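Next up is a structure, given as structure tokens.
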Amino acid sequence: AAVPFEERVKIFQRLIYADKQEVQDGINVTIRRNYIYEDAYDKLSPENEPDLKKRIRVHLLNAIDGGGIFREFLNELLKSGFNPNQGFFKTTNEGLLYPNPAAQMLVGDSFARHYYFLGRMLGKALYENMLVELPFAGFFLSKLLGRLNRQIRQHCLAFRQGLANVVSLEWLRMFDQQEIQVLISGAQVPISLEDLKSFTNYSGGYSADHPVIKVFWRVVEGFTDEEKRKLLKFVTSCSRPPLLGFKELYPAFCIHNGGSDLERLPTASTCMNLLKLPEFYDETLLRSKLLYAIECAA
């Protein structure tokens, strides 16, 4: 309407900022990666942790910065919790997520306890400014904002209440359903290399004018829009940029100096939006290795 999307997202983020500083005494939990959803559902229950705006720090057992260990936990948890195989969400013709009407039939009576949990985890994703590849059906998003769309109404009530434990629904009612989808999984726009280059961080000896970096940007300047999408997904785990551009990617997209070992491949740490790039001084070398690293990630 009157005010455009961008200015509203700046309000959204300013509200979360003041909120985040009101509540300074964190949350410490231990999660088995092989048992991620079952452990989180227990460890971060409403009875164990009623205030989820607090800062969570995770010991992931597999059996990294801490803020990164957390983002890695939250991303794999959201991927696991929202997978149709867990029984709480299914997909339309296009792969759009929405609450499973058979959840009680298939999960039993605690089914609403799980929708409250997923809403909390989605709210923490929004609260901690982390995009995630969750494509939701719009009718589900609008039911959160405020006929056979009533068979999932206990589902949406519990989900909505979990969301409201972390991000206030009044903040969210600033937004369209489409705009909400963009707040979750990013803007459906082409990737701007000028914007990305403007807010790229360098580490391990690299900088905007290091020769390897200069080769890098010459390589990715020749990438199709599809390959820029794949590169971004490879580094951040999301294939779309934040609405407000890469200035508002947390952590900043970062290119870090790998070895001089030219047998290693570029590797990524998506929980840090980090690309570990060996010191490739030749374009064909960099281009083939980088695309190969991206394809093997599929």
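The chain as shown is numbered from 1 upward.
According to its header, this structure was worked out by X-ray crystallography, 2.7 Å.
In case you wondered, yes, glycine gets a Cβ from its N, Cα and C as well.
Below are the features listed in Swiss-Prot for this protein:
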- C271: active site, glycyl thioester intermediate (ACT_SITE)
- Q181 to A or E (Swiss-Prot position 961): Reduced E3 ubiquitin-protein ligase activity (MUTAGEN)
- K233 to Q (Swiss-Prot position 1013): Increased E3 ubiquitin-protein ligase activity (MUTAGEN)
- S269 to H (Swiss-Prot position 1049): Reduced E3 ubiquitin-protein ligase activity (MUTAGEN)
- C271 to A (Swiss-Prot position 1051): Abolishes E3 ubiquitin-protein ligase activity. No stimulation of in vitro CAND2 ubiquitination (MUTAGEN)
Going by DSSP, give the three-state secondary structure for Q181 (mutagenesis position).
helix
Could you give the Cα-Cα distance between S269 (mutagenesis position) and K233 (mutagenesis position), in whole Å?
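Between the alpha carbons of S269 (mutagenesis position) and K233 (mutagenesis position) there are 11 Å.
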Take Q24 and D25, the residues on either side of 6 unmodelled positions, and give their C-alpha distance in whole angstrom.
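What separates the two Cα atoms is a distance of 7 Å.
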With 7 residues left out of the model, how far is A63 from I64 at the Cα, in Å?
17
For the deposited coordinates, which leave 77 residues unmodelled after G146 and before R147, what is the C-alpha to C-alpha distance in angstrom?
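Here the endpoints' Cα atoms lie 16 Å from each other.
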To the nearest Å, how far is the Cα of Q181 (mutagenesis position) from the Cα of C271 (mutagenesis position)?
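So the Cα of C271 (mutagenesis position) lies 21 Å away from that of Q181 (mutagenesis position).
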Who sits close to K233 (mutagenesis position): which same-chain residues at least 6 apart have their Cβ under 8 Å from its Cβ?
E133, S239
